Amino acid sequence: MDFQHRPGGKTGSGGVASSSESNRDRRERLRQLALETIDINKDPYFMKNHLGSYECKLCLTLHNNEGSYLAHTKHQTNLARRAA
Amino acid sequence: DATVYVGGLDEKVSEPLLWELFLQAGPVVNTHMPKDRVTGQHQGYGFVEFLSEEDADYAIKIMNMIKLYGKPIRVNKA
Amino acid sequence: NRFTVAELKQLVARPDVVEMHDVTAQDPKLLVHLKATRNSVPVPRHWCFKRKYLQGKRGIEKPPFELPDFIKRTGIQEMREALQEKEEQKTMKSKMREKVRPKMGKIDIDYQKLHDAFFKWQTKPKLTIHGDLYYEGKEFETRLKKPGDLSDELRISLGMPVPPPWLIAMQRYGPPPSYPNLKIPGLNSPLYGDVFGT
Ligand SMILES: [Zn+2]
């Protein structure tokens, strides 16, 4: 057989991860991307709870997902209200 | 003159240490100890609003002789 | 239709147990009689609040956990955190490689240390009273530190041996007007440890 034209595979691989492992890896990567964009934007309103949840201290609003806080950018009117 | 300015302290004497000294000596209803936005450290002087003017008078007269964190704490009427 | 707080204070032997809105109850005298017994508990404060119970924090941070002394004396936290930090740097290629080729003997300490920490090193913890009711605070006012007694940190900071420098002025000034029922031992009521008064 064409050994140099078979699809590539290596011994001792372990296989492809399941849906749950890929889902939690995607969630961890989304958390890392959200933290990278928060550190790039340098927003001090972001906080992580003791139970591990996103919180807007300028809005005082909890967020279930990272994109919930990423869409929380109302926040300008709440920042103007909490400025004084 | 329920509010009394308490100073002459150091970084070890904080708002909770002043609250413990108040619970020893004379009760204070509120505490006002603002801090800077860059340093964020206690200056040792804060406005303790007492529940009565006699408590602030006893803090200014009798309790203004302690050594809070090595420095002599002085309470003045405010 | 219902009497005022003065009639409830005169009728009941305990006027301090009469609430502000207890007069609008259908049986205010029976509620005052039930509230005046030795083994009663108050209503939790959330019935008057619009806020739900322990719900409106929303912005504070807390420490995660404080383990007891025998569990930390077994020391499971050290290699547990080492294993978590080692697994955090692993890739998913290495994760399924370890899944198909496992490596045991990670902790592998003994059974006798956990048996001793469960039984020989078992310590009874601190439990509160039967009438205690936790609320939104109940974690900060731990003085119930007696009044009329200086703290140990203030005694160490002012150089008070166990003679404070302001104790002579406190003895010459009499009792403070903020706490007239507080008695300071050693100078006014002639005091073990830092609690030199009550
Ligand atoms: Zn916001």
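Residue numbering for chain C follows Swiss-Prot, covering 458-601, 604-621, 629-656, 682-689 in order.
Backbone N, Cα and C atoms are what each Cβ position is placed from, and that goes for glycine too.
For C:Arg471 to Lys, Swiss-Prot lists a mutagenesis experiment annotated as follows: Does not affect methylation by PRMT9. According to Swiss-Prot, the experimentally introduced change C:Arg502 to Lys is described as follows: Does not affect methylation by PRMT9. According to Swiss-Prot, the mutagenesis experiment C:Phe506 to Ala carries this note: Does not affect methylation by PRMT9; when associated with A-510. A mutagenesis experiment is reported in Swiss-Prot for this position, C:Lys507 to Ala, and the note states: Moderately diminished formation of omega-N monomethylarginine but greatly reduced formation of symmetrical dimethylarginine; when associated with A-509. What Swiss-Prot says about the mutagenesis result for C:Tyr510 to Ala is this: Does not affect methylation by PRMT9; when associated with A-506.
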Fill in: Alpha-carbon distance [C:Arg471 (mutagenesis position); C:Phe506 (mutagenesis position)] in Å
26
Worksheet item: What's the CA-CA gap between C:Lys507 (mutagenesis position) and C:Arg471 (mutagenesis position) in angstrom, rounded?
Response: 29
Practice prompt. May I ask for the distance between C:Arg502 (mutagenesis position) and C:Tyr510 (mutagenesis position), taken between their Cα atoms and rounded to an integer number of Å?
Written response: 9
Worksheet item: What's the CA-CA gap between C:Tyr510 (mutagenesis position) and C:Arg471 (mutagenesis position) in angstrom, rounded?
Response: 29
Worksheet item: Three states by DSSP: which one describes C:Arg502 (mutagenesis position)?
Response: helix
